[PDB]
Amino acid sequence: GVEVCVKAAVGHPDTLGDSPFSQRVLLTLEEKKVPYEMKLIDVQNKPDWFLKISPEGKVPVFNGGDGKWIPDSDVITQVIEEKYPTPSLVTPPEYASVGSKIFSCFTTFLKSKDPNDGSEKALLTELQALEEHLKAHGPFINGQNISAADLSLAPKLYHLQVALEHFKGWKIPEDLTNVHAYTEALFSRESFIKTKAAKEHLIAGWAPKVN
Ligand SMILES: O=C1O[C@H]([C@@H](O)CO)C(O)=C1O
(Lines of atoms letter the chains of each structure in order from A and count residues from 1; the text may use other names and numbers.)
(Lines give C-alpha, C1' and ligand atoms only; values in the text may rest on other atoms or scores of the structure.)
Protein backbone atom coordinates (compact mmCIF):
# COMPACT_ATOMS: atom_id res chain seq x y z
CA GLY A 1 0.00 0.00 0.00
CA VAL A 2 1.28 3.42 -1.08
CA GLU A 3 1.50 6.03 1.68
CA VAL A 4 2.22 9.75 1.56
CA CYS A 5 2.88 12.26 4.34
CA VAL A 6 1.59 15.76 3.52
CA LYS A 7 1.18 19.12 5.28
CA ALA A 8 -1.93 19.58 7.43
CA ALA A 9 -3.87 22.85 7.48
CA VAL A 10 -2.29 25.37 9.84
CA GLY A 11 -4.04 25.20 13.20
CA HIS A 12 -6.06 22.20 12.02
CA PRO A 13 -4.03 18.97 12.30
CA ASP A 14 -6.80 16.63 11.08
CA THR A 15 -7.46 18.67 7.93
CA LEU A 16 -5.58 18.58 4.61
CA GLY A 17 -3.24 21.54 4.23
CA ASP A 18 -1.99 23.73 1.43
CA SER A 19 1.50 22.60 0.43
CA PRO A 20 1.66 22.89 -3.37
CA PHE A 21 4.43 20.28 -3.42
CA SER A 22 2.33 17.89 -1.40
CA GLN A 23 -0.63 18.59 -3.65
CA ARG A 24 1.46 17.78 -6.75
CA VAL A 25 2.05 14.28 -5.37
CA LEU A 26 -1.57 13.76 -4.31
CA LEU A 27 -2.81 14.90 -7.72
CA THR A 28 -0.48 12.47 -9.42
CA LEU A 29 -1.78 9.51 -7.42
CA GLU A 30 -5.38 10.59 -7.91
CA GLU A 31 -5.02 11.02 -11.67
CA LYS A 32 -3.28 7.65 -12.00
CA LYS A 33 -5.98 6.09 -9.78
CA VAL A 34 -3.34 4.72 -7.40
CA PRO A 35 -4.75 3.80 -3.99
CA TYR A 36 -2.90 5.48 -1.15
CA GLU A 37 -3.05 6.32 2.53
CA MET A 38 -2.61 9.95 3.43
CA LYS A 39 -0.85 10.90 6.65
CA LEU A 40 -1.43 14.49 7.80
CA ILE A 41 1.56 16.20 9.42
CA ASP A 42 1.28 19.38 11.51
CA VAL A 43 4.47 20.95 10.20
CA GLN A 44 4.54 23.20 13.28
CA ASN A 45 4.23 20.19 15.58
CA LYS A 46 5.66 17.20 13.74
CA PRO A 47 5.14 13.88 15.50
CA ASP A 48 8.26 12.00 16.59
CA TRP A 49 7.43 8.96 14.47
CA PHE A 50 7.60 11.30 11.49
CA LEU A 51 10.96 12.82 12.39
CA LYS A 52 12.25 9.27 12.67
CA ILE A 53 11.37 8.61 9.00
CA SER A 54 11.98 12.19 7.81
CA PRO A 55 14.78 13.49 10.09
CA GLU A 56 15.12 16.79 8.19
CA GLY A 57 11.40 17.40 8.59
CA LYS A 58 10.79 17.36 4.83
CA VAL A 59 7.20 17.15 3.61
CA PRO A 60 5.90 15.48 1.48
CA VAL A 61 7.50 12.08 1.78
CA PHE A 62 6.37 9.08 -0.22
CA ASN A 63 6.41 5.39 0.59
CA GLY A 64 5.79 3.30 -2.51
CA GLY A 65 5.59 0.22 -0.31
CA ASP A 66 9.24 -0.64 -0.98
CA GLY A 67 10.18 0.06 2.64
CA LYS A 68 11.55 3.60 2.41
CA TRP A 69 10.31 7.17 2.57
CA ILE A 70 11.49 9.47 -0.21
CA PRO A 71 11.33 13.29 -0.29
CA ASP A 72 11.26 15.84 -3.15
CA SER A 73 8.03 16.14 -5.12
CA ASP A 74 10.03 16.14 -8.38
CA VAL A 75 11.57 12.78 -7.54
CA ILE A 76 8.39 11.35 -6.03
CA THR A 77 6.26 12.02 -9.12
CA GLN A 78 8.97 10.48 -11.30
CA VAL A 79 8.97 7.34 -9.14
CA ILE A 80 5.18 7.14 -9.39
CA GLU A 81 5.40 7.57 -13.17
CA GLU A 82 7.78 4.60 -13.35
CA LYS A 83 5.72 2.38 -11.09
CA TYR A 84 2.36 3.29 -12.65
CA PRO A 85 2.99 4.16 -16.34
CA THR A 86 -0.69 4.20 -17.35
CA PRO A 87 -2.14 6.77 -17.75
CA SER A 88 1.11 8.38 -18.92
CA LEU A 89 1.70 11.82 -17.39
CA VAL A 90 5.08 12.32 -19.06
CA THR A 91 5.66 15.91 -20.15
CA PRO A 92 7.94 16.36 -23.19
CA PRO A 93 11.38 17.73 -22.16
CA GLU A 94 10.89 20.85 -24.30
CA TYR A 95 7.90 21.89 -22.19
CA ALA A 96 9.17 20.74 -18.80
CA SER A 97 10.09 24.27 -17.70
CA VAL A 98 6.91 26.03 -18.84
CA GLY A 99 5.80 28.28 -15.97
CA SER A 100 8.81 27.49 -13.79
CA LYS A 101 9.30 31.07 -12.54
CA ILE A 102 5.62 31.85 -11.83
CA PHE A 103 5.52 30.67 -8.18
CA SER A 104 8.68 32.48 -7.06
CA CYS A 105 7.59 35.69 -8.81
CA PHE A 106 4.24 35.30 -7.04
CA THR A 107 5.74 34.88 -3.56
CA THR A 108 7.99 37.92 -4.04
CA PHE A 109 5.08 40.06 -5.22
CA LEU A 110 2.90 38.72 -2.40
CA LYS A 111 5.42 39.67 0.27
CA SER A 112 6.38 42.95 -1.42
CA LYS A 113 5.43 46.02 0.59
CA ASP A 114 6.52 48.33 -2.24
CA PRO A 115 3.85 48.71 -4.99
CA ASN A 116 6.51 49.98 -7.43
CA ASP A 117 9.44 47.59 -7.00
CA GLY A 118 8.71 45.74 -10.25
CA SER A 119 7.68 42.55 -8.47
CA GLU A 120 4.25 42.82 -10.11
CA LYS A 121 5.64 43.33 -13.61
CA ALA A 122 7.92 40.31 -13.14
CA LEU A 123 4.92 38.10 -12.31
CA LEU A 124 2.93 39.43 -15.28
CA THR A 125 5.89 38.73 -17.56
CA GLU A 126 5.93 35.07 -16.51
CA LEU A 127 2.15 34.89 -16.68
CA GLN A 128 2.46 36.42 -20.13
CA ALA A 129 4.92 33.69 -21.13
CA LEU A 130 2.50 31.01 -19.92
CA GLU A 131 -0.34 32.70 -21.85
CA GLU A 132 1.74 32.52 -25.03
CA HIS A 133 2.57 28.84 -24.62
CA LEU A 134 -1.06 27.86 -24.06
CA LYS A 135 -2.13 30.06 -26.96
CA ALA A 136 0.08 27.94 -29.20
CA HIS A 137 0.01 24.56 -27.46
CA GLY A 138 -3.18 24.61 -25.36
CA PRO A 139 -5.25 23.62 -23.55
CA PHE A 140 -2.86 21.92 -21.12
CA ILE A 141 0.94 22.27 -21.16
CA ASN A 142 1.16 19.37 -23.61
CA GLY A 143 -1.89 20.43 -25.60
CA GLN A 144 -4.17 17.58 -24.71
CA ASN A 145 -4.06 15.90 -22.50
CA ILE A 146 -2.98 16.38 -18.88
CA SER A 147 0.64 15.70 -17.83
CA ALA A 148 3.13 16.02 -14.96
CA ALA A 149 3.86 19.67 -15.77
CA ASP A 150 0.17 20.49 -15.23
CA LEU A 151 0.02 18.78 -11.85
CA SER A 152 3.11 20.71 -10.76
CA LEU A 153 1.87 24.10 -11.95
CA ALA A 154 -1.84 23.85 -10.98
CA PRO A 155 -1.22 23.86 -7.19
CA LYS A 156 1.07 26.89 -7.56
CA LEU A 157 -1.45 28.87 -9.65
CA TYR A 158 -4.06 28.08 -7.01
CA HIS A 159 -1.87 29.79 -4.41
CA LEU A 160 -1.25 32.71 -6.71
CA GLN A 161 -4.97 33.22 -7.37
CA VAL A 162 -6.26 32.87 -3.83
CA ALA A 163 -3.42 34.65 -2.01
CA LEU A 164 -2.98 37.60 -4.35
CA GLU A 165 -6.75 38.13 -4.51
CA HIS A 166 -7.01 38.08 -0.72
CA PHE A 167 -3.91 39.97 0.41
CA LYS A 168 -3.62 42.46 -2.48
CA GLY A 169 -6.98 42.39 -4.28
CA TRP A 170 -4.94 41.54 -7.37
CA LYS A 171 -6.22 39.35 -10.20
CA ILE A 172 -4.66 37.74 -13.26
CA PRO A 173 -5.64 40.12 -16.09
CA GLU A 174 -8.67 39.00 -18.08
CA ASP A 175 -6.60 39.58 -21.23
CA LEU A 176 -4.75 36.35 -20.45
CA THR A 177 -7.57 34.25 -21.86
CA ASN A 178 -5.69 30.97 -22.13
CA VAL A 179 -4.43 31.10 -18.53
CA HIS A 180 -7.94 31.65 -17.20
CA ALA A 181 -9.18 28.76 -19.33
CA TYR A 182 -6.27 26.75 -17.91
CA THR A 183 -6.88 27.42 -14.22
CA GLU A 184 -10.65 26.99 -14.63
CA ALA A 185 -10.10 23.57 -16.22
CA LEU A 186 -7.46 22.37 -13.76
CA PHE A 187 -9.08 23.66 -10.56
CA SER A 188 -12.42 22.00 -11.41
CA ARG A 189 -10.95 18.52 -11.97
CA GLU A 190 -12.18 15.90 -9.51
CA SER A 191 -8.60 15.29 -8.42
CA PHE A 192 -7.96 18.97 -7.72
CA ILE A 193 -11.17 19.44 -5.73
CA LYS A 194 -10.28 16.38 -3.64
CA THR A 195 -6.71 17.45 -2.90
CA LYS A 196 -6.82 21.25 -2.57
CA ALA A 197 -6.81 23.20 0.70
CA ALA A 198 -9.90 25.10 1.76
CA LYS A 199 -9.08 28.71 0.89
CA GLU A 200 -9.24 29.93 4.49
CA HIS A 201 -6.41 27.52 5.33
CA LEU A 202 -4.30 28.63 2.38
CA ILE A 203 -4.82 32.22 3.54
CA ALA A 204 -3.89 31.16 7.09
CA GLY A 205 -0.70 29.52 5.76
CA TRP A 206 0.44 32.75 4.09
CA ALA A 207 -0.77 35.34 6.62
CA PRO A 208 2.25 35.24 8.96
CA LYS A 209 4.60 35.53 5.98
CA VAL A 210 2.69 38.50 4.60
CA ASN A 211 3.05 40.17 8.00
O1 LIG B 1 5.01 27.13 -0.75
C2 LIG B 1 4.17 26.82 0.07
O3 LIG B 1 2.78 27.33 0.17
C4 LIG B 1 2.29 26.95 1.56
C5 LIG B 1 1.96 28.13 2.37
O6 LIG B 1 1.42 27.73 3.63
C7 LIG B 1 3.19 29.01 2.61
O8 LIG B 1 3.87 28.55 3.75
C9 LIG B 1 3.41 26.20 2.12
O10 LIG B 1 3.27 25.36 3.24
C11 LIG B 1 4.32 25.89 1.13
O12 LIG B 1 5.58 25.34 1.44
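We number chain A the way Swiss-Prot does; in order, the residues shown are 2-212.
Structure determined by X-ray crystallography, 1.7 Å.
Just so it is clear, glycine is given a Cβ too, placed from its N, Cα and C backbone atoms.
Around the Cβ of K210 (L-ascorbate binding site), the same chain contributes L111, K112, each under 8 angstroms and 6 or more positions distant in sequence. According to DSSP, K210 (L-ascorbate binding site) sits within a helical segment. If you look up Swiss-Prot, you'll see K8, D19, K210 marked as L-ascorbate binding site, on the strength of experimental evidence.
Secondary structure from DSSP puts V60 (glutathione binding site) in coil. Sequence-distant neighbours of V60 (glutathione binding site) (same chain, 6+ apart, CB under 8 A from its CB) are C6, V7, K8, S20, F22, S23, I42, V44. Feature annotation from Swiss-Prot assigns glutathione binding site to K8, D19, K47, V60, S74, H160, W207.
According to Swiss-Prot, the mutagenesis experiment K8 to A carries this note: Reduces catalytic activity 3-fold. In this structure, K8 (mutagenesis position) is part of a beta strand by DSSP.
In the three-state DSSP assignment, the secondary structure recorded for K47 (mutagenesis position) is coil. Take the CB of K47 (mutagenesis position) and look out to 10 A: across all protein chains shown you find 14 other CB atoms. One mutagenesis experiment named in Swiss-Prot is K47 to A, and its note says No effect on catalytic activity.
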Say you check the Cα of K47 (mutagenesis position) against those of the binding-site residues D19, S74, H160, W207; which is nearest? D19
Give the number of CB atoms, excluding that of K8 (mutagenesis position) itself, located within 10 Å of its CB. 23
If one measures from the C-alpha of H160 (glutathione binding site) to the C-alpha of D19 (L-ascorbate binding site), what distance in angstrom results, rounded to a whole number? 8
Which recorded positions from the set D19, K47, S74, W207 come near ligand 1, judged by a Cβ under 6 Å from any of its atoms? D19, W207
